[PDB]
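Engineer: The following block contains the structure, expressed as structure tokens.
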Amino acid sequence: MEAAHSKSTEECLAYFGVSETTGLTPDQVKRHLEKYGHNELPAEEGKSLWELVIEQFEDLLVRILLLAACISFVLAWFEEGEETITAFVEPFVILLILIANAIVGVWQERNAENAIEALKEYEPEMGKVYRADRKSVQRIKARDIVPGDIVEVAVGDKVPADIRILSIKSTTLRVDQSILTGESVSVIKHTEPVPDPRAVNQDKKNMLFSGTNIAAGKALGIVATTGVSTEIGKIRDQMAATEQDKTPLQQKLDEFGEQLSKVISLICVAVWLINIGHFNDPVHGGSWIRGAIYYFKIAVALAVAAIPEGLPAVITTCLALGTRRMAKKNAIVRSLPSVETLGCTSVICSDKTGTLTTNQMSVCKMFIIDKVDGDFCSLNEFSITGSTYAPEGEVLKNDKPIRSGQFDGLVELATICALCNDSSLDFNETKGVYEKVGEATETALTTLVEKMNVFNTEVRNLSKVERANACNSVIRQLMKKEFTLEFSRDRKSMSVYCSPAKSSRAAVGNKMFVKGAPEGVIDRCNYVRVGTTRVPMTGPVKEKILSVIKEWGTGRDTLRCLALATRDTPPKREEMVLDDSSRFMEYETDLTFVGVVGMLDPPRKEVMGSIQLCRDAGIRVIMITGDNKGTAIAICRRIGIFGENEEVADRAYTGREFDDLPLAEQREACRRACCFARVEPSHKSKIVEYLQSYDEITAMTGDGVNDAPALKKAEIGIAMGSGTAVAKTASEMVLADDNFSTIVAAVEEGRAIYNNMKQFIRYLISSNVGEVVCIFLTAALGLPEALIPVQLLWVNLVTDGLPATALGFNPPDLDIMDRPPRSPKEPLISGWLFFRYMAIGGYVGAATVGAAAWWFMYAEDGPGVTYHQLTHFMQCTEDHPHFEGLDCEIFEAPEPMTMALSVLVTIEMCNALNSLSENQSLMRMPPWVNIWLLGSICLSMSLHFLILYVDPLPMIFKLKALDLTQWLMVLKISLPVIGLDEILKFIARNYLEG
Ligand SMILES: C/C=C(/C)C(=O)O[C@H]1C(C)=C2[C@H]([C@@H]1OC(=O)CCCCCCC)[C@@](C)(OC(C)=O)C[C@H](OC(=O)CCC)[C@@]1(O)[C@H]2OC(=O)[C@@]1(C)O
Ligand SMILES: Nc1ncnc2c1ncn2[C@@H]1O[C@H](COP(=O)(O)O)[C@H]2OC3(O[C@H]21)C([N+](=O)[O-])=CC([N+](=O)[O-])C=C3[N+](=O)[O-]
Ligand code: BEF
Ligand SMILES: [Mg+2]
Ligand code: NA
């Protein structure tokens, strides 16, 4: 029964045809289960461990690198006895690499959690219902609950389903709905209907929502909805219905392939066009047996040299190391991609309650009377440190620590806090954290008492569990609580009646300890306590008290204040009637005022500095909360989002004012406003959507169910370690630490990561261009193969893969976080740089092929074959006279390729150094600036002389150790590349905005 909030209590019973006294009959239960299904969320499952392998080989590059491996495989057996010794090595290694990078991607996906399986960690286990079955309440599986059921809930219980309240048993019912609505203060519920059908959760004051918990009281209600129809059920669907795009870097890597593929097939044809000459030379030798063998031997060499076979490894390795570093900050990164994406973050949307704040009522201010002298009244004001329920913090006076016990007024304040209180504090030994037990407001008082420790109780030698009630416990033994007059809306105060317990102060007689909203309590005070004695309440005194009360309840404070008072001479229990709260106020009269406490849902310590760092990095921080505006804004001020006295004219909006804005204005609002209060889950997602529409990489920070939609939608979702399950599964990152400032570090990390990735991506793709030129040139000049895939792979995976990683360790700039985020659309290579790699590439194809042909024409120990006898090395056998001189198999010599490869390797090493900086000269930015790179070079070159000496290698790689003189040539051919780039860089810096 949706809309049950607008219907009356009888209308809801009628609607389900159930009795409030007995509850559904087992027959009805069976019928409702039939018509409504169990109270749970369907298991969210998709893409098994095998479905990934499927989409794994969907990568265009892979398919091409695979479609090529098939060709190379056919060309393995078609090899006569001369090189059929390693004829199957190539077609295999190519595949072996397709398998490696295959599981490389699966490893970066398999490691994922389950959303719905985590949601059950939030979905209540059991529930309490009354069914015709038995008179007594029955605890059952919360999943077996059905609409129409009569449910009972009491303090500490987790509401099991969306429930229409029928009758409140306690004097009042307070409910903590922060996980769903984001409200920082428990909610006082009622049973009257809520007229407006368009009412939002924060307005449904006669409803109880599944997942929330009871802060105080006992109530009976009727289930309105269950399963996916519950408020949290809806939000879980919103979450499942949100789409996410690929990583901008991934979209960039895909487009690259989409284009690379068009180029490959474009070159395969461009070179094919230069083969019409076969249909002219009067000669035959292989129709459908060899009349197209040499073609597919290069076609594969093209696909191998055009693809950076080692990019996935370098990328995964870089990301993984990044994630490891993040972990050291207690930042658990779920998705490796977001590791880098975090660097382009331009906006950080952030939830308030539990995310920006601790969501743990904390008393940070209190005061008692110092002295009274006629019209003169001074107050002892103190502040308290600590923003959680942990009994950790100190009481200060004028910014300096003091012993509360040395103040008689404080001893009493603490005593009222410990006794006029129905809640307590606890240490969850499981979650390893202090939790409230009962009302947040009352627990704040409990931890206040533990901090004050007025009796200097020994607590250093205690365990976390015992430490939670040591002081409170000491005070609970001084007085015996006879009865308590629970809180009521009219009076707006609460009190307990106590009698002396110990035989130390049995002459003090019965006392009444009161607490409540300031005004009422004070107006009922005839006396004021000064230390241990008492003076009458006078105007001057009252005015001074209220004025300070006013200061805290507004302005820079905007704290929640409670006054603490005690009735020195309370009525006798006999002359009192305790079954009606309408009489309570009168018993809580003629009171002696003792003090006041100021409390609030505190911002996490590291937030203010965090936001200041973001501003310097050109990153906006927007608050998106479900809580009311007054509080939303008060925190914005306290953390730097708004100035202490700034006029939040058009910069703060409620979920409604927002809606009253036309989409245009709405959209614009997301770029101006920094605070959105009384918003709903979809409002958060919408806001995030607007931002992204402006091409802004947005992050979202949250803890509650109400944050899940926006967290998933965000390029980078960030969840608090102490937040809900849904929120954590919808995030790529989790601050198990709850330290909001780890975000700024993660961003910094991400920026250093992005720059380094850009650099090594460029490096690898760069040599790929030159490699393709070398293959092209040879396939064009008719010249023999200077480089073969067996060599291209080793270099693309090892020789270069190593320096590329060392570039991932490129030190970040000194102002890495003193500049704005770079655009997502920003291309990695274009404009000048496109030309630079265009030239470097060309220089490589020419150098490698030229180094080969050089050995084939000028090597003092090589054939002096003419350029013509090289371009026509094929017809060497038949037309032997034209090539009268040596052996026709010299065109398969390792020296030429080794010459070409050794030039390639050396050029890349040189290009590695050129890649340390996009436009900075090796003069301005020394090579040793990155020691790791220098190492990767020595290690790459060693892995080279290794491939030229260890027999098993030079054999399969078709190589042969070069002369100590041939190297001198490789050097002369290679080194200059440093000069070429040094020049291209120079042009960019000076005669360009480089
Ligand atoms: C891997 C090797 C090669 C040679 C390749 O075909 O790369 C092209 C290509 C697909 C792009 C180009 C290459 O295009 C050319 O070099 C022009 C044609 C001349 C070839 C003639 C044959 C002798 C990149 C490599 O080259 C230069 C030299 O500037 C730069 C850049 O790529 C990147 O920024 C990498 C993205 C991960 C891309 O223009 C890119 O296409 C895009 O959409 C981009 C935006 O991606
Ligand atoms: N709609 C309401 N109807 C009646 N009382 C309300 C309402 N809203 C808030 N209150 C009471 O007004 C206070 C906020 O107003 P300031 O700080 O600005 O002066 C609130 O403090 C406590 O109940 C609240 C409370 N609590 O959880 O919210 C718990 C209490 N307790 O048992 O410990 C006591 C409250 N109290 O007021 O005494
Ligand atoms: F929990 Be919030 F601030 F929406
Ligand atoms: Mg929240
Ligand atoms: Na996300």
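Method of determination (from the header): X-ray crystallography, 2.6 Å.
Cβ coordinates are placed from backbone N, Cα and C, and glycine is handled just like the others.
Straight from Swiss-Prot, here's the annotation block:
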MUTAGEN   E309 to A  Interferes with conformation changes that are essential for ATP-dependent Ca(2+) transport
MUTAGEN   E309 to Q  No loss of calcium binding. Strongly decreased rate of phosphorylation of the active site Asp residue. Interferes with conformation changes that are essential for ATP-dependent Ca(2+)transport
ACT_SITE  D351  active site, 4-aspartylphosphate intermediate
BINDING   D351, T353, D703  Mg(2+) binding site
BINDING   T353, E442, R489, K515, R560, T625, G626, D627, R678, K684, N706  ATP binding site
BINDING   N768, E771, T799, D800, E908  Ca(2+) 2 binding site
MUTAGEN   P789 to L  Almost complete loss of Ca(2+) transport activity because of reduced Ca(2+) affinity
MUTAGEN   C876 to A  Loss of ATP-dependent Ca(2+)transport
MUTAGEN   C888 to A  Loss of ATP-dependent Ca(2+)transport
Engineer: Around the Mg(2+) site formed by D351, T353, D703, list the extra residues of the same chain whose Cβ is within 8 Å of the site's Cβ centroid.
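Structural biologist: Result: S178, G182, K352, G354, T355, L356, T357, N359, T625, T701, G702, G704, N706, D707, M720, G723.
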Engineer: Using C-alpha atoms, which one of the recorded positions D351, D703, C888 comes nearest to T799 (Ca(2+) 2 binding site)?
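Structural biologist: That would be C888, the closest of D351, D703, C888 to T799 (Ca(2+) 2 binding site).
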Engineer: How many whole Å apart are the CA atoms of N768 (Ca(2+) 2 binding site) and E309 (mutagenesis position)?
Structural biologist: 10
Engineer: Compare the C-alpha of the residue listed as 'active site, 4-aspartylphosphate intermediate' with the C-alpha of each of the recorded positions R678, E771, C876, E908, and give the closest one.
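Structural biologist: Among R678, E771, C876, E908, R678.
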Engineer: What residues, ordered by sequence, lie under 8 A Cβ-to-Cβ from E771 (Ca(2+) 2 binding site) and sit at least six positions away in the same chain?
Structural biologist: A305, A306, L787, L792, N796, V844, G845, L904
Engineer: According to DSSP, which of helix, strand or coil covers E771 (Ca(2+) 2 binding site)?
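Structural biologist: Reduced to three states, the DSSP call for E771 (Ca(2+) 2 binding site) is helix.
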Engineer: For each of the recorded positions (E309, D703), count the other CB atoms lying within 10 A of its CB, then report the residue with the highest count.
Structural biologist: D703
Engineer: Can you list which of the recorded positions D351, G626, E908 have their Cβ under 6 Å from some atom of ligand 3?
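Structural biologist: So the answer is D351, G626.
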Engineer: Of the binding-site residues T353, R489, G626, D703, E908, which one has its Cα closest to the Cα of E309 (mutagenesis position)?
Structural biologist: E908
Engineer: Determine, from DSSP, whether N706 (ATP binding site) sits in helix, strand or coil.
Structural biologist: helix
Engineer: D800 (Ca(2+) 2 binding site) to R560 (ATP binding site): how many Å between their Cα atoms?
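Structural biologist: Between the alpha carbons of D800 (Ca(2+) 2 binding site) and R560 (ATP binding site) there are 63 Å.
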Engineer: Determine, for the Ca(2+) 2 site, the additional residues of the same chain whose CB lies within 8 Å of the mean position of the CB atoms of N768, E771, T799, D800, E908; present them in sequence order.
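Structural biologist: What remains near the Cβ centre is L764, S767, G770, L792, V795, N796, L904.
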Engineer: Going by Cα-Cα distance, pick out whichever of the recorded positions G626, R678, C876 is nearest to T353 (Mg(2+) binding site).
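Structural biologist: When the Cα distances are compared, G626 comes out closest.
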Engineer: Including all protein chains displayed, how many Cβ atoms other than that of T353 (Mg(2+) binding site) lie within 10 Å of its Cβ?
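Structural biologist: A count of 27.
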Engineer: Which binding-site residues of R489, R560, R678, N768, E771, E908 contact ligand 2 in the sense of C-beta under 6 Å?
Structural biologist: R489, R560
